Amino acid sequence: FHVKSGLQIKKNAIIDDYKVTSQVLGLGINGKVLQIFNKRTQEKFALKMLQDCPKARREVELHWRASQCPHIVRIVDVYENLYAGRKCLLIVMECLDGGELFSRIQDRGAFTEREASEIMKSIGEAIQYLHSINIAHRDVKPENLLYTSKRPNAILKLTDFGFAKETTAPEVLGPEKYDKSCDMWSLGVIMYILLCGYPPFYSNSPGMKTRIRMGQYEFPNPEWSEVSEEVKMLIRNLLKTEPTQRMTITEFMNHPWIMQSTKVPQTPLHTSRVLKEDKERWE
Ligand SMILES: O=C1NCCc2[nH]c(-c3ccnc(-c4cnc5ccccc5c4)c3)cc21
């Protein structure tokens, strides 16, 4: 019998409680994210501002609901304040200062198949928690995967519920759109990039749409000469173009390559080299 607390929106001016700076930490689907400090504590936090409406009530609503998961960025407090005669929802969340995921990676002196497995599994856990309570994230990308700290054992967290949406014989207990499969695809793209340092669908750009729709990608050598068939096969079931043909977050979490991160080869990948070597067109 497990029950967690509900969301208590705070109404006092948020500055009573935090020093708000203008340093920008990230950009969201519907608000930027400033650095702020707890005036009473000097500790740092991230603040995302949204104009109260209902699209925003939802982000807060859903994100709060998901905030329990270890791999989802934790919401510290939510204020409803007045800002320029407009009413605002201000979300204060823990501060992920360890950087985005692909950046920690692109900064070393070698990345291993195994490390990739390990990373995929944490992203997987985030998605699995979300799907298990009927939230599709609908926007899992690299920019939304931040590390909690620079320390080498920091935690990977998922962010930005800007597009997060609810989703409600299993097909009798309530219909349900492809909404989740959307995440499983993202998951496949990230896993792809993790293993080789570039995305499976290239630009060169009316043809990128079409290679995406057609499902045209390869596992080119060198970068992949060393990677398991077992793995390519996994990537392949994620990047299926037919949503319903696509693997589910449960099958993914049970697939051996993920299930047993430590039973995975420490084989080296090119990812880190390729990620520097491409810092440019990485936009
Ligand atoms: O909801 C979001 N949508 C868009 C991207 C984003 N970043 C954040 C965020 C949340 C917490 N911390 C950070 C953050 C903190 N510290 C950083 C230091 C250096 C680089 C990036 C950092 C990001 C960003 C939230 C969201």
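Here Swiss-Prot sets the residue numbers for chain A, with the shown residues being 46-154, 157-215, 231-266, 272-350 in order.
Method of determination (from the header): X-ray crystallography, 3.3 Å.
Heads up, the Cβ atoms here are built off N, Cα and C, so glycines get one too.
All protein chains considered, the CB of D186 (active site, proton acceptor) has 20 other CB atoms within 10 Å. Annotation comment: Swiss-Prot describes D186 as active site, proton acceptor.
For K93 (mutagenesis position), other Cβ atoms within 10 Å of its Cβ number 28. For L70, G71, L72, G73, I74, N75, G76, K77, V78, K93, the entry in Swiss-Prot reads ATP binding site.
Classification of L141 (staurosporine binding site) by DSSP places it in coil, neither helical nor stranded. Residues or ranges marked as staurosporine binding site by Swiss-Prot: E139, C140, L141.
According to Swiss-Prot, the mutagenesis experiment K93 to R carries this note: Kinase defective mutant, abolishes activity.
Using a 10 Å radius centred on the Cβ of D207 (mutagenesis position) and all shown protein chains, the other Cβ atoms total 26. The note that Swiss-Prot attaches to the published mutagenesis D207 to A is: Kinase defective mutant, abolishes activity.
Residues near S272 (mutagenesis position) in space but far in sequence (CB under 8 A, at least 6 apart, same chain), listed by position: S265, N266. Mutagenesis annotation in Swiss-Prot: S272 to A, described as Strong decrease in kinase activity; the structure shown retains the original residue.
Per Swiss-Prot, mutagenesis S272 to D is noted as: Mimicks phosphorylation state, leading to slight increase of basal kinase activity.
The secondary structure of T334 (mutagenesis position), as reduced to three states from DSSP, is coil rather than helix or strand. Residues within less than 8 Å, Cβ to Cβ, of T334 (mutagenesis position) and separated from it by at least 6 positions along the same chain comprise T159, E160, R161, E293, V294. In Swiss-Prot, the entry for mutagenesis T334 to A states: Slight decrease in kinase activity. The structure shown retains the original residue.
Among the mutagenesis entries in Swiss-Prot is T334 to E, noted as: Mimicks phosphorylation state and constitutive protein kinase activity; when associated with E-222.
A mutagenesis experiment is reported in Swiss-Prot for this position, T334 to D or E, and the note states: Mimicks phosphorylation state, leading to elevated basal kinase activity.
Contacts of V78 (ATP binding site) defined by a Cβ separation under 8 A and a same-chain sequence distance of 6+ are given as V69, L70, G71, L72, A91, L92, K93, in order along the sequence. On the backbone, the CA of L141 (staurosporine binding site) and the CA of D207 (mutagenesis position) stand 13 Å apart. Here the binding-site residues are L70, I74, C140, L141; the one with the fewest Cβ atoms within 10 Å of its Cβ is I74.
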